[PDB]
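*Asks:* Here it is, the structure in full.
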Amino acid sequence: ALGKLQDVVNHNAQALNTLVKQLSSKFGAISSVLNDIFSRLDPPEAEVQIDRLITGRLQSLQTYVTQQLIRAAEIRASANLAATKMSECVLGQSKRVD
Amino acid sequence: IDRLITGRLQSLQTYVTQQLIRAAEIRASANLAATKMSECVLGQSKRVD
Amino acid sequence: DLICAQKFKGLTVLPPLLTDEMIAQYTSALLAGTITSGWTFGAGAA
Amino acid sequence: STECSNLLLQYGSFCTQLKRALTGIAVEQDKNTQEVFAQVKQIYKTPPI
Amino acid sequence: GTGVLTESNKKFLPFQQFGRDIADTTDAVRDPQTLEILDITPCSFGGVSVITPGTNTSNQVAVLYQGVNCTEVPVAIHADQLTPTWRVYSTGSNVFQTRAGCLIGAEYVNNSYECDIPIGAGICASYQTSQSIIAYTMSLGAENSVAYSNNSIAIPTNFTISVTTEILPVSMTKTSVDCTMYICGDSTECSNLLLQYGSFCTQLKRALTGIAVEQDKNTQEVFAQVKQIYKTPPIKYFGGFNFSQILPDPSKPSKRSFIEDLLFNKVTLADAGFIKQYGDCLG
Amino acid sequence: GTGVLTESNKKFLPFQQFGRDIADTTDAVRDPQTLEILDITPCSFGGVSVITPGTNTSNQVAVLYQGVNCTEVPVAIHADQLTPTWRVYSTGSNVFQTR
Amino acid sequence: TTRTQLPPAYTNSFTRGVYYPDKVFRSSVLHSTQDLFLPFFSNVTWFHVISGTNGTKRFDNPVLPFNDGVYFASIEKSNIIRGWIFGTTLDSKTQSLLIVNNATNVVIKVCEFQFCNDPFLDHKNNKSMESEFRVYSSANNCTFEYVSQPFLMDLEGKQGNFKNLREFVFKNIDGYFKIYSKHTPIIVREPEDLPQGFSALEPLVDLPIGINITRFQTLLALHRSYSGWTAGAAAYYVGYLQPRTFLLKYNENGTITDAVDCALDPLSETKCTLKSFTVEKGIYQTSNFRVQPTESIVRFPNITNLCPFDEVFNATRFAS
Ligand SMILES: *[C@@H]1O[C@H](CO)[C@@H](O[C@@H]2O[C@H](CO)[C@@H](O)[C@H](O)[C@H]2NC(C)=O)[C@H](O)[C@H]1NC(C)=O
Ligand SMILES: *[C@@H]1O[C@H](CO)[C@@H](O[C@@H]2O[C@H](CO)[C@@H](O)[C@H](O)[C@H]2NC(C)=O)[C@H](O)[C@H]1NC(C)=O
Ligand SMILES: *[C@@H]1O[C@H](CO)[C@@H](O[C@@H]2O[C@H](CO)[C@@H](O)[C@H](O)[C@H]2NC(C)=O)[C@H](O)[C@H]1NC(C)=O
Ligand SMILES: *[C@@H]1O[C@H](CO)[C@@H](O[C@@H]2O[C@H](CO)[C@@H](O)[C@H](O)[C@H]2NC(C)=O)[C@H](O)[C@H]1NC(C)=O
Ligand SMILES: *[C@@H]1O[C@H](CO)[C@@H](O)[C@H](O)[C@H]1NC(C)=O
Ligand SMILES: *[C@@H]1O[C@H](CO)[C@@H](O)[C@H](O)[C@H]1NC(C)=O
Ligand SMILES: *[C@@H]1O[C@H](CO)[C@@H](O)[C@H](O)[C@H]1NC(C)=O
Ligand SMILES: *[C@@H]1O[C@H](CO)[C@@H](O)[C@H](O)[C@H]1NC(C)=O
Ligand SMILES: *[C@@H]1O[C@H](CO)[C@@H](O)[C@H](O)[C@H]1NC(C)=O
Ligand SMILES: *[C@@H]1O[C@H](CO)[C@@H](O)[C@H](O)[C@H]1NC(C)=O
Ligand SMILES: *[C@@H]1O[C@H](CO)[C@@H](O)[C@H](O)[C@H]1NC(C)=O
Ligand SMILES: *[C@@H]1O[C@H](CO)[C@@H](O)[C@H](O)[C@H]1NC(C)=O
């Protein structure tokens, strides 16, 4: 019955795995390796070629940070509810129904 | 094509973020309503107001 | 002529799991319980 | 646009997370009503009088 | 373009040729040869959902088409559509028309049970008895009636002591990220290019640090509530009540009760929090 | 690329040349010279945190290296792992290994 | 000879016909690839070559179209099946392949040469040498040659009770020719069908000729009567190749344990989209459907008078 605690770990692991898998994205570039682009092409177009990858990876990082920020609020709500329940049930007797 | 693709992806991401943010407060309101239903209908509450 | 415009761009709406009749039945059951029993049905048999 | 679908495949997984988030939102929407209303395991009937 | 062409009633002006809508897309067009007006609309599409009881039990499945009539849009055409290889004609297995759409592969019975697999609009399906996939309408609960009267009451004589559990999450994993290595792995030129963006990484580090401190504060608020560390007396007799399954045992190296050990062993099926790992991971 | 090359026990087939990992990283390579299977593992790194009691009171500070074992990366290494001149004294305090 | 026609049979392909897509070693990963592959549970031809009419030659070697690839396989016991000649038009005016297996040399030749009525090889060495060269008279233009060890390392049948299961996949793309093979013995042969087992086909050679191939032909290695020309019993299968999306599963060592198609049945692509071979009870969303166009319509106004482009360009004097 410990699905609530398992879901947190599953979500965190899946999000981190997606973030580390995102590195394979081409983002419209010819290749996904910086060294190959540097070795095969001169700087004048290599600048924009690497700039596209920079934009893609920055967007992915921003999305991950936003997701973590959103999840933190739900975790905080659960923690506050747990603290209130501890204070009102363990340390005394509660007349509230259910 | 890449420029349009990036723009539309940005629009979709913004929409999803706003939907999640709204869902959070909807969940909070639903929890409050459930607590009120369990405390006021199924019993008598001494909490003022 | 508004839902179809959104539907033609892959924006659908899924129906809720519980219809209105079941919610009405739950409300009627709660009303009958709280009328004929009080608060005893909230912590055991009515 | 068949070629646009091929071009979009180069952007990695930008559609799986969106679908997962929307499905999670829908499931939570169902769970809200299930929690708020389904509080009694019996279906009582009022007496005819 | 690609779509279905039908007649239209939009009276174009002499100089107007095309037509648009609120959806910033073409919707009407005039034929280049004959002076006829036609409208453009895309041909039918939809979504597909698959219902399965799990590979560990059986390989039978049921297919649901969303938002389409069973006969108005018979995706059962000669062969070649999207997802072409499936045929799932299955006229033998009766097709059930649901509010959500058309359900192909399940049998509809006049019964009611609990909801095992939610489909939509009060229809649920399950793998029940030989063995096949069935669809029905979920049951709210068992009927009951209370004998109300002007002068009648019920008083209990017996009591039951009940113990129930409740699990609540408290905190999550604290993580930190490095911009330079993740974005530009081993490239000084890439880092120099990043330097032209200013500071898009102070915000991320600040947010993650705030989240970590918030997690620590949450744990402190939930658990740290008493100012003293009490001990129970060595004698463990409390009016006949037995607390041996929740009080800590000094014999074990870790002062944890039996139930706490069971909880840890159950949750350890997935433990991604490998803090013990270090730079020695070079095997 | 940059990394630490070490002996490998990968069961390379004759046609196989380049190894990889779970996420598109080449962790193995085959020698163009005399045949030899080899690993690639990125060079050591980590984060840095500075501990201070307040500019108002004192100027002495303590430095914590995040997630690195003390033995292989002390401050006495002449390699100067970035921050070259930025060196805390070798035995300013008995180096403490924490989790 | 004046042999009679034989109606082709059919067999279920089962879960066979998978090869390593790339040279890269991958371990403990579930990699999904889009490439040419043999669909699971597909019809395969069952050409059977045997001593017909107890001494009558059977010419069961039609000019099968090459299309996009083949899955030639056999349950051969002794060295009787050889030769995989190709030809766009099968004459002296068209470049062609020739893969012989004499003794211990493939002798890959790419030459223009005339094709016999029923080309064949002599498994027994003509003593004294072997006119095994009866398949053609001479080759006037030769482009590519290649000699190496024979394509098969399978041991001879020896006492017997076990036969070979040579499998070959021929694919031609962007002026390249790739060959994959895998061999294994067979336990029971009562129904004479491909056993339900998984096999990985490793690359063996790369051939860079950009020859155009449209038809496929095979040869036989029969010496003489042991009336006319006769040999033993053999059987081979041919399976056409079409594009498909596959999900592969590597092991710790780095060998493909098993794979799953992504289009066979809804459970298959549900497993594909979940990136796992195990699916728990529930309802999942997999993909979408629509109707593809059936016709092409091009409507332009009808005018015919050409524009006066020559006047603008071929003018004696141009303005300032
Ligand atoms: C309980 O009492 C009520 C009211 O006395 C009964 O309902 C009827 O009420 C009307 C209006 O007050 C009276 O004129 C009737 O005489 C009442 N009915 C009877 C049978 O007396 C109700 O019937 C009573 N129920 C029981 C079980 O005694
Ligand atoms: C009230 O109900 C309780 C229910 O547990 C009764 O306890 C049981 O009584 C029966 C009587 O035959 C015994 O067989 C059981 O062994 C009792 N339970 C246990 C756990 O021992 C109780 O006796 C009833 N009466 C009173 C006055 O409490
Ligand atoms: C309190 O409960 C514990 C439950 O473990 C009791 O310990 C068990 O006692 C029985 C007595 O027959 C033994 O057979 C078991 O092996 C014991 N279990 C363990 C884990 O040691 C204990 O006796 C109870 N104490 C009281 C006073 O009721
Ligand atoms: C993987 O390679 C190994 C080594 O060649 C194969 O052989 C056995 O592997 C197991 C480990 O799974 C060892 O315990 C045995 O000692 C190895 N040898 C023998 C004779 O069994 C192994 O079969 C290969 N496949 C798998 C799935 O491990
Ligand atoms: C095309 O040709 C037909 C027959 O010559 C003629 O009737 C029609 O008017 C033509 N189209 C236009 C736009 O004039
Ligand atoms: C109940 O079963 C009968 C067949 O015995 C069937 O005709 C009827 O439609 C079923 N009820 C409903 C609501 O479909
Ligand atoms: C050259 O490469 C071959 C390839 O294996 C190797 O055997 C040899 O030692 C190398 N060096 C010389 C000097 O031949
Ligand atoms: C902290 O600094 C302020 C101004 O620099 C000073 O007035 C104050 O006394 C300081 N605090 C202590 C404890 O010395
Ligand atoms: C650090 O390295 C030393 C020597 O390799 C080793 O003895 C020690 O256990 C290591 N510490 C940790 C925490 O791994
Ligand atoms: C061609 O077929 C005839 C049968 O009519 C056969 O006799 C002849 O031998 C074949 N050609 C060659 C070169 O064998
Ligand atoms: C070889 O013969 C073919 C077929 O007649 C011819 O097309 C080609 O030119 C010849 N090559 C020579 C004579 O070098
Ligand atoms: C096979 O035939 C070719 C034809 O020239 C010959 O060169 C080769 O030596 C033969 N293989 C043997 C004899 O093993």
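Numbering, chain A: per Swiss-Prot, residues 944-1041 in sequence.
Quick check of the header: electron microscopy, 3.0 Å.
Keep in mind that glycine also has a Cβ here, set from the backbone N, Cα and C atoms.
Feature list, courtesy of Swiss-Prot:
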VARIANT   A:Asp950 to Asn  In strain: Delta/B.1.617.2, Mu/B.1.621
VARIANT   A:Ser982 to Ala  In strain: Alpha/B.1.1.7
VARIANT   A:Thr1027 to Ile  In strain: Gamma/P.1
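Can you tell me where each of these features sits in this structure?
*Replies:* Sequence-distant neighbours of A:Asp950 (variant position) (same chain, six or more apart, CB under 8 Å from its CB) are absent.
Under the three-state DSSP scheme, A:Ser982 (variant position) falls in the helix class. The number of other CB atoms found within 10 A of the CB of A:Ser982 (variant position), across every protein chain shown, is 9.
Under the three-state DSSP scheme, A:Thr1027 (variant position) falls in the helix class. Its Cβ taken as reference, A:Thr1027 (variant position) is surrounded by 11 other Cβ atoms within 10 Å in the chains shown.
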*Asks:* Measuring Cα to Cα, how many angstrom lie between A:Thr1027 (variant position) and A:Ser982 (variant position)?
*Replies:* 61
*Asks:* What kind of secondary structure is A:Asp950 (variant position) part of, going by DSSP in three states?
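*Replies:* In the DSSP reduction, A:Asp950 (variant position) maps to helix.
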